[PDB]
Each structure stands twice: as structure tokens, then as C-alpha cells.
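Presented below is the structure to which this report refers.
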There are 4 protein chains.
Amino acid sequence: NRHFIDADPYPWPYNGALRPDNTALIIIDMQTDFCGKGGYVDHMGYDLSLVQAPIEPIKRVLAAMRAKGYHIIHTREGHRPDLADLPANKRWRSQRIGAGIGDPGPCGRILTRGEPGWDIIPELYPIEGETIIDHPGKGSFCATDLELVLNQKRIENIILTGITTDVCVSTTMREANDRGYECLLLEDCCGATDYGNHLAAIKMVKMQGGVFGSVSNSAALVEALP
Amino acid sequence: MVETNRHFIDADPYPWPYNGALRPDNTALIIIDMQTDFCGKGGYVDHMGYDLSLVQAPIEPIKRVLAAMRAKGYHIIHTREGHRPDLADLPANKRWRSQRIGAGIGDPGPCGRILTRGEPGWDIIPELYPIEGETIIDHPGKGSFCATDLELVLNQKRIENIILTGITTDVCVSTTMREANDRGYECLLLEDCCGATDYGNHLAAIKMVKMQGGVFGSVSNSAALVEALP
Amino acid sequence: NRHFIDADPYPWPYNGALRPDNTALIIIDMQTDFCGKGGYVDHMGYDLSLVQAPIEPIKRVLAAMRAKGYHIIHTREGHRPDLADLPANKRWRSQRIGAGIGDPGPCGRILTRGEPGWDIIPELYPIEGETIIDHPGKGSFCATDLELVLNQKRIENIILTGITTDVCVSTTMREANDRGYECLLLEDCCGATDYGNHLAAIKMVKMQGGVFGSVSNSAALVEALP
Amino acid sequence: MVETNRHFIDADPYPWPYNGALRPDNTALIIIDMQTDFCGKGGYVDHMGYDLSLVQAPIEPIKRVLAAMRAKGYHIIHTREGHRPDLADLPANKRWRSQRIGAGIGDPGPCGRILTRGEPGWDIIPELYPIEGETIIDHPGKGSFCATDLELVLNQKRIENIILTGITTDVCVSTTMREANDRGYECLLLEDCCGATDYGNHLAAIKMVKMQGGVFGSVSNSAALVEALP
């Protein structure tokens, strides 16, 4: 009763134990300031097109997985408004490049919880029953309840999407993988503002027999999802 | 004439550490996973075929950094990827992938059971071997913090700054750096003191550090470190 | 320049390094449902006076520590409204005794974030700059950002107050202690609805040369606080 | 006869485990810190002046539970409180308190360095010694989860239910139970298979488990467990 998604370097999940009850989609950090028109990333002159590219593929995956009753998780990078959870180095670096965390930006205080720019874009907005992880690190597990939630939901398999490929997506995948979760990265459902780093982050997954999991795409997923 | 207790290493994208608080008592070198099976002649990677040279390249630069930091009384930490001999800490997926490529964790290899604690091939190579007082982290994950006492040890030693070296750049080195960075540690990657199975992935992992004002920390090299280390 | 508070079994903190910048008060779980008139604990017929007894001493400590610019932290036990962070056993036990987590109670859904009964009582309410930890376990560190926050604030010493002595107070103290924090329990600033368990939890702290830290009282603290 | 795959142990305040899902593959015994120095002459606990009879009392009941659970193929886990020999994992306060009462961690004792890994007094007593395949957790905290791989191991073994035994009831046993419970594990404390430095603290720690509908789990005894274990 095994089901697999075509993937590289191996058909996923490794053991074919692919069910709604043990599998989650995670949509990482699809926040206005990071990928929306007029957000701080746009205003900083970064290559915003590369982080908008995954929106439509993600929307298709999200619709398909909702329809089939899979677990859906979303994440938002951000800090408490009093900045208690903000490391001094993280803050200093952000100030040095003119995107200081907690400072005013075009859509509110940058990377600050409760602000408009920090929220998820409307095109990928959560619905009730889809857990949202608010995380202060680049890996979504650090200092959050993500692992607790995954464990109570008895999730074994994680399908990763979102931004950026080389930062929060890769870090969260690595954290999950170390703990035993079986992870699939959808290459057309992630992006970074450096395309080379996007492609390299994906390549890294596949090495050594799928060191961090396996890689597929939205069409292959939607076609074969049970 | 004018003396300062702030000290920096020339680094990219910013001089490191960010605040110049660079002292023996708050700074550690970490040498990641310089183990025989991974970089050594006759280990399991060698027995599979062609190319150890990329993961051996950092040995001499690491040795220079290690010697310099020992002489100046900096904290020195080493790590080893590996599993309990009964494999209780080995996830099923990790095991299955390693079996599928012919390097099954816990399976017999030319230097003992692959990635298995206590076996000859699993140990750190003699030329970078720890000495007394240099903590060794035995880790079952690619990130050295997961399921270990690394963070507890760092905190009791009041370590603020970490200098990362070892192998592989894109796997255990990058994962450990990301975990440390998230927790507030200030990290420097020495680019000539790491290497990977694919040189392009090595270079990309280094580039990733530098983006967005040094998202994971900063990058330097052994010569710049040794020259400016207080 | 060492400063100590009189305490049992040793003067606290162990090394006398007692400063506003390295020391936090933590006020644990002083929530309406747990200690307020008409909350679920009151309606169940427990002896509410034992968990109200610490309010006035806590107020005195809180005022003194605010005035001197010490770090102030508050905690609230609770669950996400969709109960994603609620273990099945925790839920089942609560249902079995007629205080089901997430079920309707006299002040709103029991132990559910955002509900009236779940919030901190008005007499001990946080002010801006005082971090609040929302925790799904009895130990406030589990699945939260408390440790991350303590580390960024460079906190070494923790003064524990709140309720209940034997559950969240003792558990949070034990977690902190294991990680190297130096902890003081203020015995008149905690309570439980079984006074024997309160007293025993306090006794446990002092054994073996102060296995979990040291114990004092609000008067001794306020008198000697630098 | 009507047969069921739900099975319960008579326990207080509720029959355990809550859902009756009690099988060898999902259930572990954990034997906490039955080490020579906690329950034998010359140890840490001995140096503090406590009465050894209270911590020896659980030996025979634990032995019976251990034998029964081994025979039925249940998971068996053991723990040892202790520190790396260089004391890198030893908080300064923990060390200072132990020195103040004359049982300094790492100081020489009649059975080796107190609470120091690799020393004779730190090892598990022979009457409860692990066998191959029984994971041992070496922990620097009073809660066995802190800074260890216990959680990772539990998760890879798909353990849901934990039966706790060992010493001391109010310190490492209670702390480990609370950590497990918070993470969703379903825990049973065997009251005749634990003991403490003060019998009243033992009894109170057990009572604490039962309050509020079994806030930390449920409580039973060796005879009830062995009688009903599937």
C-alpha cells in the first residue's frame, strides 16, 4: 500500500509511507516584506522576481494538499515587538545594510511580529487549523514549538516550499532531517534572490544518496499525491 | 601607542567578530568531523573510489590555525559524526540512504563499522587529534548541536565567538554554523580550512554565509586569522 | 563587589554576582483560571486562598525590581486555540477531571490562549518591556523561546515566584538549574492548592546543598536587593 | 473469550497507559541513576551523609521489573548522572554547591572522582547492569533529557510509554518524568522502585504525580506491573 512521488535522487518518501495523516506541507516565510511588491526586499533593490516565482506553484500545491486533507503548516520569520528574542549580531548586521530589524520599513517595523510587512501574503494565507510557526531564527525549529507540534500530529514526512531556498528553507530542512523527518524539497516552489545559491542549495540536498532528503517539483507532486 | 581591547579579523562581508570582542576566554575554534572514513587514505570514502583531495586540502591550514590557537590559549572544540554501536540514535531514513549508496551506517568497512563510534575509521585523524581539555562532541546529526551537549558546553565556557573549520563545507560545517548563528553565537568560517565532496557546493556554501550583510556570520582564511589573532 | 540575599541553604546567588543587568524576576502563571475568583480552579472547589496568598508578596517584589531596573519575565500556561500543541494524554486527563483543555469554562475555553481566564490577573499585569512566555508544558522552557531570551539578555540569576509551587514553578526551576542558571525560590511568593505539596516542593530545593538553588522570602529579597 | 489489544496496569489516579496502548514495541523501562556512588558506600550521596537504606530499597523491585520486561522484549533504557572528565559540561553553581557540602564533583573519592564519567563509583551497580541493546543515557543535568540524545532515541524507537524507576525520586526521577511528560510521553512511576534522600520527599514527589487527574502521569508498583504486563 506504498505510494511514491518521483524525485531525485530517490522516489519519495523513502519507504512509501505517504498518507494525509503523516504528511505535512510547510510553506516557509512567504511574507510581504520578503516577496511582496513594496516590501523592504523590493525597496532594497534585491531581485524580487526570483522570490515571487514560486508563488503560483505553491498555490497549486497548497490547494491540492488542502483538498486531500494533508496537514498544512506555515512559518513566519519575526521577532517579539520588544526585540527580546533578537540576537545582537543579527540586529547589528541588519542595521549595517539598512534593513534594521525593528526599524521602520515601507510596510511597518522590519521583521517585527504584528506588522503588515511581516505577515504572510494574501495569495498564500493560512486558514483555520493550519499551524503557523513564528520563529526568531533561520531554522524554524530553533526556540519554537514546531517539533512539539509535529510530534503530537504524528507527522513523519515533510514537503518543503517557500523562501529563501538557501536560508530558512535549507536550514529548516536540515533541522527536520536530523531529527528523523523525511523531507521533500519542491524546487519550483522555492526561491532566493541569488539564483545560483538557490540551485546550489537544491544540489546539496541530493548529494551522498540524498543527504537531506529528496527533491521534486509541484507537477510531479500534484500528479502522484494520494 | 593607542591600544584597544577591540580586535578584528579581516573578513567578508564584515570585520569579525562584529563587535571586536575577540579574546581567548570567549572564542572557540571548532574542527568539524576530520575523521578517517571521510578524509583518510583507506577509509570508506576512499574505498568507494576517486577523490579525497578536496577534503584533505584543509588539513594543513587547519593544523596552522589549531597550533596558533592552542599557543594563545583559545578554546578548542572538535566534532565527530557517528552513532552509538547499537544504532539507537540512527534515524531509519539516514540508515536507508547510506545503504542504498553502498556505505551503510554500521556496516563493515575497511576501517571498521561505518560511522560507528569506537571504530578506527570513525576517529579523528592523528594529525588533528584532540589533546586534553579540548572538548569532543559526538553527534548523530549533520548539525553538531542536535541531541548533544554542545550548547550546554558553550554556555558554561561563556563562548561568544566560534571559528569554524572542517568537513564538509555544505553539510556538517554549514549546518553547525547555522545552528550556532540562530542561537546568537558570532561565527567565522575559514574558507581554506573547509572542503566538500563537490567544489561548487563548497564555494556556494561559503557564498551563502556572506549574503544579506553576513546572514550566517563572516568569512576569512587561515592566514588572515593567524596574522591578526590577539 | 558581591551582594547576597539571605537564603536557605546558602546566601544567594552563590557567587554574589547580583546585578540588575544579569538578574530576572519570573512570575509564573498568575492567571485568572488558576488563582482568580470565578476561574475554573475556584469553580472546582479547590482552596483558592492558598494560590492567592502569594499575590501581595509578589506585588512587593515586582515593584521593588521594576524600580531598580531588573529584568522582569512573566509566564502563561496555555495552548494554541487549534490545540496543535496539546498532547493527547494532557488533554484526556483534563477531560477526565472535568476541566478539559479547550472546553468551555467559566472564564472562557480552559488553558486556551486568548481567552479571558487564561490571562494574567490584573493586579500582576505585565507592562511593556517585560517578556511574556506562553508555554504548552509545565516547564516553561519546553517548546518556547525562554532560553533564547535569557541568553540574549545575558541573564545568570533567576528569582522564581508564582503558581503552582510543585508543578510549573518547580519544573521551570529544575529546567533552568540544569542549564546553569542560578535560581532563588521565594517561598511566600508561591503557592499550590495542596499546602503539603507546596512545602515539600520547597524542601526538595534545599537538599544536597541546594540541589536546585536556594530559598528565601519577599522581605529578605526586598531588604537586600541592590 | 473476548480479546482486546488494549491493556492497562492498575494505577493511581488512572489505569495506565491512558489509552491502553501497551506493547513491547512502544514502551520502555527507564532505570534512573542506580550508580555506585547514588546507592553505595563512598559515593556522592554517602559523602553528603544521607541514609543509604532509602536508596537501596528499590534494588530488588527494580531487578524484578527489569527481568520481566527483558523477558517480554520491552525497550530498556538506563541513565547515569555524570560529567565529562574535563568538567566542560559542569555548571559552576552545581560544582560550587557540591564542594560546599564535601562531595565535590570531580574531586577524588573512595570510588574515583565523584560524578565523573569513566570512574568506578559513577558506573551502574552490578545487580542492575545493562546488557547489549539497552541504551544508556549519560546526562549532566538532573533531567535526563537536557543536553542528551534521549529524546532523539525515544523518537527513533517510536516509544510512547515510559515506566520510571530509580533514584532519587524527587530529583532525577521526577525531573526526567516531567520533561518526558511535557513532550507527550505517557509515564508511569513505580513507587516501590524509587527512593530518595528523605522518605517524605519521596512520598511527596509521588503524590505530586497524581494531583489534578494525574498531572505527570500515573503511579503503580512492581507487583501490579509484572502481574499485568502484556
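For chain D, we keep the numbers from Swiss-Prot: what you see runs 4-233, in order.
Determined by X-ray crystallography, 1.6 Å, according to the entry header.
Yeah, the Cβs are placed from backbone N, Cα and C, and that goes for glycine too.
Annotation comment: Swiss-Prot describes D:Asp36 as active site, proton acceptor. Under its mutagenesis entries, Swiss-Prot includes D:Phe41 to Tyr with the note: 138-fold decrease in catalytic efficiency. Swiss-Prot gives this note for the published mutagenesis D:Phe41 to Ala: 540-fold decrease in catalytic efficiency. What Swiss-Prot says about the mutagenesis result for D:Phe41 to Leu is this: 713-fold decrease in catalytic efficiency. Among the features that Swiss-Prot reports, biuret binding site is placed at D:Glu84, D:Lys145, D:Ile170, D:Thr171, D:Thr172, D:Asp173, D:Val174, D:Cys175, D:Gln215. Under its mutagenesis entries, Swiss-Prot includes D:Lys145 to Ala, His or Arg with the note: Loss of activity. Here Swiss-Prot flags D:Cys175 as active site, nucleophile, drawing on a curator's inference. Mutagenesis annotation in Swiss-Prot: D:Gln215 to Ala, described as 419-fold decrease in catalytic efficiency; the structure shown retains the original residue.
Swiss-Prot feature annotations superimposed on the structure.
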residue	record	CB count, 10 Å
D:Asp36	active site, proton acceptor	25
D:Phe41	mutagenesis position	30
D:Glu84	biuret binding site	24
D:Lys145	mutagenesis position	24
D:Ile170	biuret binding site	30
D:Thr172	biuret binding site	32
D:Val174	biuret binding site	25
D:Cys175	active site, nucleophile	25
D:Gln215	mutagenesis position	20
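In sequence order, the recorded positions from D:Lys145, D:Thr172, D:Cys175 that place a Cβ under 8 angstroms from a chain C Cβ are D:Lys145. A separation of roughly 6 Å, to the nearest angstrom, links the Cα atoms of D:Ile170 (biuret binding site) and the residue listed as 'active site, proton acceptor'. Using a 10 Å Cα-Cα cut-off around D:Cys175 (active site, nucleophile), the recorded positions D:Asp36, D:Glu84, D:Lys145, D:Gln215 reduce to D:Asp36, D:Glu84, D:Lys145. If you take the Cα of D:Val174 (biuret binding site) and the Cα of D:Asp36 (active site, proton acceptor), they are about 11 angstrom apart, rounded to a whole number. Here the C-alpha separation of the residue listed as 'active site, proton acceptor' and D:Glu84 (biuret binding site) works out to 6 Å. For the recorded positions D:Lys145, D:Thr172, D:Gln215, a Cα-Cα cutoff of 10 angstroms around D:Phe41 (mutagenesis position) retains nothing.
Spacing of D:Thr172 (biuret binding site) relative to D:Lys145 (mutagenesis position) is 11 Å (Cα to Cα, whole number). Separation of the C-alpha atoms of D:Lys145 (mutagenesis position) and D:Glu84 (biuret binding site): 7 Å, rounded to the nearest whole number. DSSP assigns D:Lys145 (mutagenesis position) to coil, not to a helix or a strand.
Between the CA atoms of D:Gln215 (mutagenesis position) and D:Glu84 (biuret binding site) there is a gap of 30 Å.
Residues D:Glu84, D:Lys145, D:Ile170, D:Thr171, D:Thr172, D:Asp173, D:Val174, D:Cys175, D:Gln215, recorded as contacting biuret, have a largest CA-CA distance of 30 Å.
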